[PDB]
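What follows is a short report on a single structure.
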Amino acid sequence: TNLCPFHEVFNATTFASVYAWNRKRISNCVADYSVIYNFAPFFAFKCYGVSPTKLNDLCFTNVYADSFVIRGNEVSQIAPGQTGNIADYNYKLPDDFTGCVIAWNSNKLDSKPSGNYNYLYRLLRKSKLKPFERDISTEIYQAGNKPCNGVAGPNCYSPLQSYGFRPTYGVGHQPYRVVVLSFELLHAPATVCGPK
Amino acid sequence: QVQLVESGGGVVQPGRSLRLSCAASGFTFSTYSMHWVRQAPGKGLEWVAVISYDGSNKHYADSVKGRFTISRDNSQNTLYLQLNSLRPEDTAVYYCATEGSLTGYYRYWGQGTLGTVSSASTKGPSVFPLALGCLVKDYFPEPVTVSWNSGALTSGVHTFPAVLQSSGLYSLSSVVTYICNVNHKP
Amino acid sequence: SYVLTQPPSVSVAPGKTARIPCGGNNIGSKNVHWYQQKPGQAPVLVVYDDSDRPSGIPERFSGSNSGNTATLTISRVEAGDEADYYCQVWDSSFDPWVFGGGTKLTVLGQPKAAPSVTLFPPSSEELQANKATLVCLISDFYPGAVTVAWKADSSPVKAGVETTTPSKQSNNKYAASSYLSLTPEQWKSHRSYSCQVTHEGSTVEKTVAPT
Ligand SMILES: *[C@@H]1O[C@H](CO)[C@@H](O[C@@H]2O[C@H](CO)[C@@H](O)[C@H](O)[C@H]2NC(C)=O)[C@H](O)[C@H]1NC(C)=O
C-alpha cells in the first residue's frame, strides 16, 4: 500500500476546463487526507454523504477525483440539486451524491493580465446533462429554422465561450479551481482505506 | 462473445469517399460510446472520432475536422464512418474501438480495415525474365501494396517485403531453390 | 495538446521483468491506459487505470502512476510477448485522445545471424522496354535491422537511395528487399555500381559479374 495521488491532483500546473473535466480514478492507495488542507484554502467544503473529520476512519473501494475551473459566483452551483449554466450544461451531481466538493481561489495562478481565454464553458445545449456526463461536442448550435452547416453564420453561435479572467478587480468572477471527490458503495473487496 | 468486424476498404483515388462499417456483437452496443482509431503503416495510433451513446455528442480531431463524419446505427449495432474528401495522408488502418468508462480506456477492439489512397491504377501483369521455379523481379505490378501471382514453385518460394517505390510502379520479387511468363490475374 | 513520451524500443531477456515508461507533464493527475498490439492484429487492453487488469490478462502485468512519468511493469516476459505498447491519457486540451509514440518490446531469442544475398544478372527480355530493374535481394537475418548499401565501388550513387522497411517473418530470420528505380543503361558496364548491404557493420563481398 502506497500513497494516493491527492497531492498530484490539487497542485496541477494546468487545470481542466469545465467542459473537459478529468476523472482521476483512485484505487490501491492509502488516503492521507491531511495533505488536502495544506493546498486547499476551501471557500466551500460541504460534504453530503460523509464527515470531514471521519475520513480517516471509513473506507471505500474506488474514489473518483474530478477537476474543473468555474466562475467565482458559480461555486455554489456544484452541489446536488443546483441549477445554472454549469450545474445543467457542464457538470451535474446526482441527488444521491456521497462525497465532498473542494474549491479554492486561484487568482494568483490561473489569471493573466492579457486575458486567460484557455478556460471555456458551454453556454447553451438542447438538453441537460445526466449525472456524471461529459460534454465534449463542439458542434455549432442550430437556431432550428435553418441548419448552420458547420459555420457560425447568422443565428449560429459557438457552443464554447471563454471566461476571460480579469485580475484587476471584481469579486465573484475570479478563477476558482474545484475538485470533487466521489465515493461509491461498490460492495466488493475494498482497496482505499484510511491510515489506520 | 464480444465481436467486432470492420468491413474492408480498398484502393481509392484522392478526393473520393470511402464507406466503412463496424458490426459489433456480444455487448450492449446502445450503452457504451464507440470510438475510431486509425494507424498508418509504420505509424502510431491516432484518434479519429467519438460518437455518443445516442448520437448527440460528436467530436473529431483537428487533422480530420470538417470532412469526416461519424455515425452509428443502434438498430443493427453497426458503427459507421464516412471518409469524405480523402487525402493522401489518410492512408491508415482504421480500428473500431469501444470506450469503457469516463476515464477513457478501451476494452473492445476489432481487427482493422485497410484504406489506401492511391493516385494511379493497374498497368497490366508484366512478367520479368531470369526465372527451379522463377526468380523474377516483378509480380502483379500493383501501384501500391497488392502482390500475388507467385509463378515460382510453392515448395520453398520466399516472400520478400513490399517496397513503396513512389516513382509510379511496384515490383514483387520471389526466389526459390529458361524464362518466366505465367500470369493470370491482371 | 498533450505530448506522451515513449522510448523507441525496449529489449528484455526472457524470464526477466520489462518496464516501459510513459512520461508527461503532470501525468499523475490523470489515468494512463496501456494496450498490447501484436504485429498483424489489433491492440489488446492490459492495464487500464494504472492498477487493474481485465479478464484474460495474467498477473505478471502491472503498472503504476507517480511523479511525472508512468511505468508498465511486465515480469516474466516470455518469447511470446513480442508486441508494441501504447499509452492513453485524457488532457485539458481540445480533447484529442493522445496516444504515445509506440514502444516495440523485443525478446532476445537469438544472439546474431548472417544474412544471405541473392543476385543474378537480369536477362535481355526486360531490355525491350528499358525499365529500371534491380535484382539483388537480401534475407535470412534475425536482428531485422538492415540498410540498402548500393556501393558505386566504395562510393555513393546519384538519384538518391531508399531502404525498404523490413517485414515480420514467422518468428525466424527475417527478409528484406533492396531494389529501386535507377537507370539500367549503365548496369555493370564498369565500376559504376555494385549491390551490397551493411548488416549492422557487416558486408558481403559478392564480386558480381554479368551474364
Ligand atoms: C505546489 O505547486 C507550487 C507551484 O507550482 C509550489 O510552489 C513552489 O514552491 C517552491 C518551494 O516551496 C518554491 O521554490 C517555488 O518558487 C514555488 N513556486 C511558486 C509558483 O510559488 C509548491 O511547492 C507545490 N507544493 C508541493 C510541491 O508540495
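Numbering starts at 1 and runs along the chain as displayed.
Heads up, the Cβ atoms here are built off N, Cα and C, so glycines get one too.
A:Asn11 (mutagenesis position) is surrounded by 15 other CB atoms, counting those within 10 A of its CB over all protein chains shown. Among the sequence features in Swiss-Prot, the mutagenesis site A:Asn11 to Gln (Swiss-Prot position 343) is noted as follows: Reduced viral infectivity.
Every protein chain shown contributes to the tally, and the Cβ of A:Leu120 (variant position) ends up with 20 other Cβ atoms within 10 Å. Here Swiss-Prot notes a natural variant, A:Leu120 to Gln (Swiss-Prot position 452), with the remark: In strain: Omicron/BA.2.12.1.
The natural variant A:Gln161 to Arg (Swiss-Prot position 493) is recorded by Swiss-Prot, whose note states: In strain: Omicron/BA.1, Omicron/BA.2, Omicron/BA.2.12.1. Long-range Cβ contacts of A:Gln161 (variant position) within its own chain (separation 6+, distance under 8 Å): A:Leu120, A:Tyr121, A:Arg122, A:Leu123.
In three-state terms derived from DSSP, A:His187 (mutagenesis position) belongs to neither a helical nor a strand segment and is classed as coil. Record note (Swiss-Prot) on the mutagenesis of A:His187 to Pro (Swiss-Prot position 519): Increased resistance to human covalescent sera neutralization.
According to its DSSP assignment, A:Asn11 (mutagenesis position) is coil. Not one of the recorded positions A:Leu120, A:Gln161, A:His187 places a Cβ under 6 Å from an atom of ligand 1.
Distance noted between the C-alpha atoms of A:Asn11 (mutagenesis position) and A:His187 (mutagenesis position) is 32 Å. For A:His187 (mutagenesis position), the count of additional Cβ atoms within 10 Å of its Cβ stands at 7 [all protein chains shown].
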